[PDB]
Amino acid sequence: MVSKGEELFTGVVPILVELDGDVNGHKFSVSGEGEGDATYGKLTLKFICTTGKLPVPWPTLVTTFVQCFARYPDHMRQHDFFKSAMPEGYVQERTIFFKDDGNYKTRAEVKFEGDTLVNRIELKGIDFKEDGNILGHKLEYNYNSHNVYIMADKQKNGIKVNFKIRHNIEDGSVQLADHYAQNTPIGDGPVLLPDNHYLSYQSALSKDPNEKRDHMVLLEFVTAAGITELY
């Protein structure tokens, strides 16, 4: 049978993203809108910096900007924590360590407000180099494919997630961003605590030729894998 959480994602769902950030005292806000299609693992989102110029590179915010939209194969449905927490939602806590630079700490609440899936985020960055790759805007406007590794944390009724992002630097080198996270349900009801598995991500960044505000257009596909003799 289809669970309550699963049922909320059977069609295309509107998404609203709202972020308030402070990186080395540079304060900024971003709003985003678009939609998610969990059957395809597909996100289509446009983000605007509503406070003016974004003080960090757009690519450094991609991972922060709704894992409930991952495509989970039918055979992996019992391992989809994110949809199981809906509609009440979950809280994602992350730390992102930029190698040889500062770190972001984020807290995101992911939940439905009516028919809209909302990703509401606070981000705090400290210890950045004012002329490094982040505050100096030395990162290319592109994005590599990565795997994201998920394990249960039964004690906390949630999951732990870790992965490495490699951001391309304009000189051909790479800026590593080591991610560590916890996701915990907001509600008090049962959730699905998964066996170890991963999500496979691919992401494409673009610009809207008619948009004069500082912005990012994101197309992202996300598929669960790692748990699999019928043939």
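If you go along the chain as it appears here, the first residue is 1 and each next one adds 1.
For this deposited structure, the header notes the method as X-ray crystallography, 1.2 Å.
Cβ atoms here come from the backbone N, Cα and C positions, even for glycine.
If you check Swiss-Prot, you get these features:
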- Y143 to C (Swiss-Prot position 145): In mut1.9; shifts fluorescence lifetime from 3.03 to 2.74 ns (MUTAGEN)
- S145 to P (Swiss-Prot position 147): Increases fluorescence at warmer temperatures such as 37 degrees Celsius (MUTAGEN)
- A204 to K (Swiss-Prot position 206): Abolishes the tendency to dimerize and leads to monomeric fluorescent proteins (MUTAGEN)
- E220 to G (Swiss-Prot position 222): Suppresses the 399 nm excitation peak, leaving only the longer wavelength peak at 475 nm (MUTAGEN)
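On the structure: features taken from Swiss-Prot.
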| residue | record | DSSP class |
| --- | --- | --- |
| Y143 | mutagenesis position | coil |
| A204 | mutagenesis position | strand |
| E220 | mutagenesis position | strand |
Check: Tell me, how many other CB atoms lie within 10 A of the CB of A204 (mutagenesis position), whichever protein chain they belong to?
Finding: 11
Check: Out of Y143, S145, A204, the mutagenesis positions in the record, which is closest to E220 (mutagenesis position) when you go by Cα distance?
Finding: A204
Next item on the list: Enter the number of other CB atoms within 10 angstroms of the CB of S145 (mutagenesis position).
Entry: 10
Notebook entry, point to check: Taking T228 and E229 as the residues either side of an unmodelled run of 4, what is the Cα-Cα distance to the nearest Å?
Noted result: 9
Next item on the list: Note down the number of other Cβ atoms within 10 Å of the Cβ of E220 (mutagenesis position), including every protein chain shown.
Entry: 20
Margin query: Can you give me the Cα-Cα distance between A204 (mutagenesis position) and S145 (mutagenesis position) in Å, rounded to a whole number?
Written below: 9
Next item on the list: Tell me the Cβ neighbour count for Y143 (mutagenesis position), meaning other Cβ atoms within 10 Å of its Cβ, over all protein chains shown.
Entry: 22
